[PDB]
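S.K.: Below you'll find the structure I mean.
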Amino acid sequence: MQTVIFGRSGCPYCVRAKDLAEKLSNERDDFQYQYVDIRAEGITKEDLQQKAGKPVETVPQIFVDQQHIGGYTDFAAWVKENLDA
């Protein structure tokens with residue numbers, strides 16, 4: 001499977017998502033993630049609402065297989081559940 005992290009290297013959650021995703025890579029095998037930087041690529045608010053839906057959260061957020069997962073707590077749990085039981 002593929003993962004996408006829309007955060008920056010230093011916006012805690014961002015690093016956390018990265019930590020988590022990076023981790024899975026060595027336990028799931030079919031788990032390749034991509035790093036995306038909200039202030040490098042060019043995202044505002046509308047984008048996120050269109051690509052994720054966005055609750056009234058800020059940054060960062062996670063995407064797995066292109067479907068939206070949420071901000072971070074969600075990815076943590078969601079991952080725990082669907083990837084590491």
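Structure method, as recorded: solution NMR.
Using the three backbone atoms N, Cα and C, a Cβ is placed for every residue, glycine included.
What Swiss-Prot lists as domain 'Glutaredoxin' is 1-85, and the listing cites sequence analysis. What Swiss-Prot notes for the published mutagenesis of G10 to A is this: No defect in AMPylation by YdiU. What Swiss-Prot says about the mutagenesis result for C11 to A is this: Abolishes AMPylation by YdiU. For the mutagenesis of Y13 to F, S or T, Swiss-Prot gives this note: Abolishes AMPylation by YdiU. The structure shown keeps the original residue. Quoted from Swiss-Prot, the note attached to the mutagenesis of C14 to A states: Partially abolishes AMPylation by YdiU. Under its mutagenesis annotations, Swiss-Prot gives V15 to A the following note: Partially abolishes AMPylation by YdiU. Quoted from Swiss-Prot, the note attached to the mutagenesis of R16 to A states: Partially abolishes AMPylation by YdiU.
Neighbours and distances for these, please.
M.R.: Secondary structure at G10 (mutagenesis position), taken from DSSP and collapsed to helix, strand or coil, is coil. Within the same chain, no residue at least six positions away from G10 (mutagenesis position) has a Cβ under 8 Å of its Cβ.
Around the Cβ of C11 (mutagenesis position), the number of neighbouring Cβ atoms within 10 Å comes to 16.
Same-chain residues at least 6 positions away in sequence with a Cβ under 8 Å from that of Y13 (mutagenesis position) are, in sequence order, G7, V59, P60, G71, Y72.
In the shown protein chains, 16 other C-beta atoms lie within 10 A of the C-beta of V15 (mutagenesis position).
Over all protein chains present, the Cβ of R16 (mutagenesis position) has 18 other Cβ atoms lying within 10 Å.
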S.K.: What is the number of residues in the domain 'Glutaredoxin' (1-85) that are helix, strand and coil, as DSSP sees it?
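M.R.: Helix/strand/coil tally for the domain 'Glutaredoxin' (1-85): 36 helix, 18 strand, 31 coil.
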